[PDB]
Amino acid sequence: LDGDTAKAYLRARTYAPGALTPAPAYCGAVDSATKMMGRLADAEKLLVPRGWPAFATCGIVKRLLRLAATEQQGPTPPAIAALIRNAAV
Amino acid sequence: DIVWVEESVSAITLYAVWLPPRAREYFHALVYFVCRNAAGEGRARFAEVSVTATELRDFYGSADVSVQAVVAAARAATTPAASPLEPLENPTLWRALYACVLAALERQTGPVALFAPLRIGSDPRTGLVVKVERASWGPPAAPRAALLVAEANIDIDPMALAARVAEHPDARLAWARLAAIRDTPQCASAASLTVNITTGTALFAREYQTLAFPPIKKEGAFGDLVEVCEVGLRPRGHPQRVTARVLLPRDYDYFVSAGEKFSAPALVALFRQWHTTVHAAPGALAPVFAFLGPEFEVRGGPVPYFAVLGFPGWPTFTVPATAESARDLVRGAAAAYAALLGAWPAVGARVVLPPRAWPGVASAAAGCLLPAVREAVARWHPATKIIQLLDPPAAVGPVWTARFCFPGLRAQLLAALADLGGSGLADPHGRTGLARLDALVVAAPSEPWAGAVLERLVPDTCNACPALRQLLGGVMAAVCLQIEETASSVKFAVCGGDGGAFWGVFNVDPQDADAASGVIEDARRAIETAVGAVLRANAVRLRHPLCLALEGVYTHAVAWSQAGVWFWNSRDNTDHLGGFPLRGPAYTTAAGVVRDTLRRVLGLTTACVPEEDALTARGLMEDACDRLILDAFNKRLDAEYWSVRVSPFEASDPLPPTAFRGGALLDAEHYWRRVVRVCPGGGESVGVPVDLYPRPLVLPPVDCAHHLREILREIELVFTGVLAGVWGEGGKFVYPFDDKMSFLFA
């Protein structure tokens, strides 16, 4: 895959450039399986109104991985921004 | 001693539908004429008709409908506060009702014509129109218009929509909303409706938080638009003096609403509020609150429209998008209104003839034809194609090919057969609906507005009378027979087509072009003349003289399925592809890729053994698939681009319980449901109705491992057709998507 598609495949399938660069503080969602289960549902309550289907410790990891993988569409804040609660994510 | 005036009727609406005393099987209907004299000055007029039960059952097509049912529906529609949205119970009932009242208006009173000069009379002793006559003096005033924008947040409870959609599965979601308002009219009392009617004289804007409550923002007044008129009437049905309030539309004539986000519930609610406001004071009769549109039926409809069967009496035209040519579609809607008396597209196929008088005309047309076509009609089975064509796996070239079409052959043939059965009609005056179809056919080449009418009036008429299909397809079969007979004389060779449109080849040397034009033109002349001669011999006479269209000259032509044909003229590099489904925005890019791959693969006419060409063709086809899937990645996040338009007939994905929450977005869904298959979590692929969610959308990554598979499926169909049609057969072009380039998405 040569051209702009190489750059596309890189960002689309690799951790964002500024995600593994030493930063002064952390920024993300850290909680036990029980709490993060509730927070994932709460994030979906603000995510369902615009397209995300409802998902009525493996389910939690699958849902978190799917949220993390979802890519940024232009300048719009990404899908995981509902859980992480920042627009710089 | 009858009064006489000079006016043009701008609209015809239904005020009252009553059952007089000592009556059992005939009901009277009062019609409101919005007449305007010269220089635009408008005086309101009224007429009465008398429709019998037999006529109702004729325009309905069945005897299930009765006079009592119609009068009960009209009485229910008398009050919009108690129950609006009356047509939603039996839409066919109101459709037939408008059809018969217009027919009786034409019969008893006389010939009527919107936006046209008309000498009108009246009887003061009773006070209604008595006779309408076509006039021949006056440059009638231009049909002025007013631009209307209306948006309302009718807080419909989602669960009711879900339940009503569960009762009838493939219910277009606008019908679900509309049924929700019908079952709970109080929901139409509370809505943040905003209205802005701009005219050429004065603007008018209102804003509401609750509809019944006084406005939270005013502009102009109701009186600037409307001139409320109280008119006394003495119908034959009502001996006592009956007074009617009407909303005379001063300044404007009809409404122009954008069809982009048109909400039939919005206009229904606004007009219900106006109805309540105007007819709040008693001492006068109340009109009919009836509206029809594609949103009023479970399965929906192709063409957006908003009928005004009663209150307020002003036609409202929805012109969907088309911003570049907005004036063109506004003029087309105005012409469609004026010609077909405003019944179209609400009344349906009954504009021409009652749905049940057709079984007689078709039989009366099977008799006046020639003896051969008489049987040819009777032996028509769906898709017979009794003509020498090409095997669907085949291709031709380099030979001089040409495509031909008769513009509007089904409509013209239907008109001629309707005239053949015209003598068989009960009423000679009941043939005026047979004058609108000739007006449509005559004006079809001149103006495209008649076109879209004829491409829907004809197929729907063929559904109203199933027996008309076997007649039309027999006449067209006869036309194709003489096309084939005349083809041999002019070196033309029938190779494929679908009747009115047919493509063929020429037995001329495939290098000379100076004489090519001559033969291509002589073939057109001879085929047109011979088909016209057969039609004349079959007694069928066309109003607009028949014309054959040279829709392109090409050198190579390849066909794979019955409808899939690709033509290419190497000299000018002009091509044409048909049979590839355009079921979304990605299918257009696929079609372009196919039309470039085929242009490159038939450019391989370099002298080679046929075996070599098959491989150097398959390689290029695989490379084209590669370049398509590579570009697919750069648009993987455009869900609207990876969207498919599912029809209300096709099997559809099940509606997510959150798509029932679109608010003023569920109303846009009339015909098509645009679905994108996304892949949440893993393994499971779920469908998202794209146009039922607010924008910008947030979704899990689009399952391109499903849409690209279907796009590729049809690409391999075309490529297997061309590979097995130009060179030796035996090769089913398959692209290993699951292995070569599956990783990109899944």
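We number chain B the same way Swiss-Prot does; the residues here are 5-750, in that order.
Method reported for this entry: electron microscopy, 3.8 Å.
Keep in mind that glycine also has a Cβ here, set from the backbone N, Cα and C atoms.
Quoting Swiss-Prot on the natural variant B:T247 to M: In strain: Nonneuroinvasive mutant HF10. Under its natural variant entries, Swiss-Prot includes B:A330 to T with the note: In strain: Nonneuroinvasive mutant HF10. Swiss-Prot lists B:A353 to V among its natural variants, and the accompanying note reads: In strain: Nonneuroinvasive mutant HF10.
Locations of recorded Swiss-Prot features on the structure.
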| residue | record | DSSP class |
| --- | --- | --- |
| B:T247 | variant position | strand |
| B:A330 | variant position | helix |
| B:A353 | variant position | helix |
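Summary for the variant positions B:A330, B:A353: the Cβ-based neighbour count within 10 Å is maximal at B:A353. B:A330 (variant position) sits 27 Å from B:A353 (variant position), counting Cα to Cα. The CA atom of B:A353 (variant position) is located 35 Å away from the CA atom of B:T247 (variant position). With a cut-off of 8 Å between CB atoms and residues at least 6 apart in sequence, the same chain places B:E234, B:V235, B:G236, B:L237, B:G287, B:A288, B:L289 near B:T247 (variant position), listed in sequence order.
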